[PDB]
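Please read the structure below before turning to the comments.
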Amino acid sequence: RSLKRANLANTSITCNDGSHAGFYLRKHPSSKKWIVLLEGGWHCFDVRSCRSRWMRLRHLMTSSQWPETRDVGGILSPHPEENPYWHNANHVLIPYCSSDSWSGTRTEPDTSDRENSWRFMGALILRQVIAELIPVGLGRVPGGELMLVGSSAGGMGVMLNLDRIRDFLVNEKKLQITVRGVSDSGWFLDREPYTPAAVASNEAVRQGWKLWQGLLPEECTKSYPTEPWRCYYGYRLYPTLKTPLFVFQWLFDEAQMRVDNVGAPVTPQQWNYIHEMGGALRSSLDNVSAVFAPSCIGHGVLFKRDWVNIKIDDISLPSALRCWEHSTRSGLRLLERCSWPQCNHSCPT
Amino acid sequence: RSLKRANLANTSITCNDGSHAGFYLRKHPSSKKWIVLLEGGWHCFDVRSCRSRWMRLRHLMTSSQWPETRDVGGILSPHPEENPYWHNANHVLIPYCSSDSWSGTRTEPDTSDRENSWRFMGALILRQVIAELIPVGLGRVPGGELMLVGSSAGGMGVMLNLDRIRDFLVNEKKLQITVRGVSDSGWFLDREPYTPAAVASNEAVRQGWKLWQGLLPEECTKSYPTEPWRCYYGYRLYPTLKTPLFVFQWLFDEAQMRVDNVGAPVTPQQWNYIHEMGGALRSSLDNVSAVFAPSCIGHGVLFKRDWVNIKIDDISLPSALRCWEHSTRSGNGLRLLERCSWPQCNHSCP
Ligand SMILES: *[C@@H]1O[C@H](CO)[C@@H](O)[C@H](O)[C@H]1NC(C)=O
Ligand SMILES: *[C@@H]1O[C@H](CO)[C@@H](O)[C@H](O)[C@H]1NC(C)=O
């Protein structure tokens, strides 16, 4: 049966347009394990991008179109064939309606522009959802677990908020619970674009950070006192992250191709750029302890039925995630050993 | 379909009585992975014990009672529910008919006594089976794998022979194959018994070594040149073992209780001895990289249907073995020892 819509008790926590935020829940009768998944879908960082987003992707800026139930595959599927190790866990979906990579703390619209009217509350939404799971069972029985997982902007969202959420549950609330995070397709790089963009990658990030009042991890901003927004990049944040984080990243990630302004690749120049992009991604993952990085073009995987089919060295993604789970109960570096696009026989399409 | 009996091409490789050795096979049409399971069943170490074994356990000294097929559960089951990760591998069973912990090389009876007719060829049987799997497909396609696994005396057999077999396949034959070992209930301790035994452990061990002409790994025997038979103990051999080895051991192992001469426990004194034996086993596993050691009374696990049900920290044995397999895929770990210390404190004990 489906994930059912739920409300937040604090009605001041809202989506971009002021509609109330919320989540979807499928409670399991006896599990003490919880999978909380953050949806993604880019972001907006100024008046023009946010107007375009409202016109083209309205459902990401409001809860007014949310249905009463949702069905999500992959790691939130209740079917053992599709979700071999977490089918019988408590499942939570948090829709993305804040356009701020789950970092925003801006309760009222920016004073700078009285014409920029959007609320950016992503960080406060996540914190409120985790708070509302507690009276519904999260951490109630000692020995329980929380895996906080996210795709795309949700993957960033996990990285940004993981240590805070862990500290809230374990230190503030005194729960006897193991917390871990998974970032799927949220590991982005700032690098020279294929051709010059309308605005520098880093310039959009800085503007967003200001507009959203982005809440960034304290340990990471200490390393970047003059440019704290560098902490939106996973490879910059990772060295000071204390809580276990599994990283899934397609080596030829389609969102990174859009960031790098490659275009739909139809020339050898574009393809060579993509080949090199893959190598840069691979290098950027050098210090990650638990990584699953196939040589395929894609974006997102954790909500997809075919997540069970992607394999590296004949090890499936759910199998790798399960082995990471075992090893962090108090990891595997699976990066493709061939370097070129679609050299993995199990690539989806 | 069952595991089907196969013969060896070399007819000098025999069971204790001189009957021909062999193995059972279930070839999978596609897989490049092989599970090779060594059966156990104690050993005999002198004339008297071998005579008793012939009379009480004859099937362990001969192939004359072997059936044409065998069905073995656990890691050799072809059913996914029973064997979630290896149901679709090639499977091989090597029956135990040499009574020498898979270590013997005595090809000809000790001529000094004509009523001692026994051949002890366990190390030679294993080597030959492996050699004979090559034309059948072992390591034929690059990228394949061998998991050499063993219970009881077979667990010891794996530990004794693993580096040799890996060297044979990878170096001698140049196969592009990843080799790993598993010892189930093969990790024994020489400790003071609950009450003194008629024969003392290290005495039996030394006698068996001589009688079997036991073949021991060189890197271990260097450390014990005066007493190479010390290398029959897992904790002594482990430090110099190069190949990945997963150790399953029940912390209240029944064979250890038999060697320690506790008797069927019906008194607090016996139970307190058993409790401390578990503590000693636990402690002997201190340096082992990949271990699954539940607080349960038992002996053997890999051939059992219920192997899927034993859990430590909610991690099943097959799931731990699979994670070790992933983590050792380059030929280089989860230490799951029970967190409570007392007999049957695990809710999943069989
Ligand atoms: C509700 O949320 C708003 C915005 O985060 C916060 O300012 C306020 O303190 C919260 N109210 C309560 C009662 O927690
Ligand atoms: C067969 O094995 C026997 C006993 O180990 C050995 O002596 C002999 O050389 C072997 N014969 C072969 C390989 O032809």
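FYI, residue positions are counted from 1 along the chain as it appears here.
Per deposition record, X-ray crystallography, 1.9 Å.
Including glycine, each Cβ sits where the backbone N, Cα and C put it.
What Swiss-Prot lists as active site, charge relay system is B:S152, B:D253, B:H299, and the listing cites similarity to another entry. Under its mutagenesis annotations, Swiss-Prot gives B:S152 to A (Swiss-Prot position 237) the following note: Impaired ability to inhibit the Wnt signaling pathway.
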Discussion item. Just to be sure I understand the break: B:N332 and B:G333 bracket 4 unmodelled residues, and I want the straight-line distance between their C-alpha atoms in Å.
Written reply: 10
Fill in: Intrachain C-beta neighbours of B:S152 (mutagenesis position), sequence separation six or more, cut-off 8 angstroms
B:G40, B:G41, B:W42, B:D184, B:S185, B:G186, B:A255, B:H299, B:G300
Worksheet item: Taking the Cβ of B:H299 (active site, charge relay system) as centre, how many other Cβ atoms lie within 10 Å?
Response: 18
Fill in: Residues satisfying Cβ distance under 8 Å from B:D253 (active site, charge relay system), sequence separation of at least 6
B:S185, B:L281, B:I297, B:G298, B:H299
